[PDB]
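Undergrad: I have a structure I would like to understand better, so I am pasting it below and will then ask my questions one at a time.
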Amino acid sequence: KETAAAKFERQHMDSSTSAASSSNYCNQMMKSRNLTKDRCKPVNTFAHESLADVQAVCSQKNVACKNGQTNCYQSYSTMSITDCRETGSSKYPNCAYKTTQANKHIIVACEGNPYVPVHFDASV
Ligand SMILES: [Cl-]
Ligand SMILES: [Cl-]
Ligand SMILES: [Cl-]
Ligand SMILES: [Cl-]
């Protein structure tokens, strides 16, 4: 079974590029990160910062999660991220995604030792 730390890294990390280069970024990344295997994952967000910078968020501004938990952390500075969401024509096994790139603060839930991000809550 995939660990909660590695699951976040597979779903929400993309340090290779600075930003989403094209509209086909999500269609390629959702397939490459195995998020369209048996079901097209409706909403997923990739971060375009180094692994150390996203892991550093857990020791930053402590905020409440959307569900009610107190282990979420908002980043101090705005980070380059891309939100991938299914379009109207998206239907398995032909998953289609909308690519939207913007610079925002990231909010991530952190747990364990070392204290690393496991869930991507939202972006502000
Ligand atoms: Cl791990
Ligand atoms: Cl997400
Ligand atoms: Cl680590
Ligand atoms: Cl998540």
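All residue numbers given for chain A refer to Swiss-Prot; the residues shown span 27-150 in order.
Per deposition record, X-ray crystallography, 1.6 Å.
Placement of Cβ uses the backbone N, Cα and C atoms for every residue, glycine included.
For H38, the entry in Swiss-Prot reads active site, proton acceptor. Annotation comment: Swiss-Prot describes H145 as active site, proton donor. The substrate binding site annotation in Swiss-Prot covers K33, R36, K67, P68, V69, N70, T71, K92, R111. Listed in Swiss-Prot is the mutagenesis experiment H38 to A, annotated as follows: Loss of activity. Under its mutagenesis entries, Swiss-Prot includes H145 to A with the note: Loss of activity.
Give me the lay of the land around each of these features.
TA: When secondary structure is read from DSSP and collapsed to three states, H38 (mutagenesis position) falls in the helix class.
Over all protein chains present, the Cβ of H145 (mutagenesis position) has 20 other Cβ atoms lying within 10 Å.
In the three-state DSSP classification, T71 (substrate binding site) falls within a strand.
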Undergrad: Go through the recorded positions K33, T71, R111, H145 and pull out the ones with a Cβ less than 6 angstroms from some atom of ligand 2.
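TA: So the answer is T71.
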Undergrad: Can you count the other CB atoms that lie within 10 A of the CB of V69 (substrate binding site)?
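TA: The answer is 10.
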Undergrad: What does the structure give for the C-alpha distance between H145 (mutagenesis position) and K33 (substrate binding site)? Integer Å is fine.
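TA: Just about 9 Å between their Cα atoms.
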Undergrad: State the Cα to Cα distance, in Å, between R111 (substrate binding site) and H38 (mutagenesis position), rounded to an integer.
TA: 14
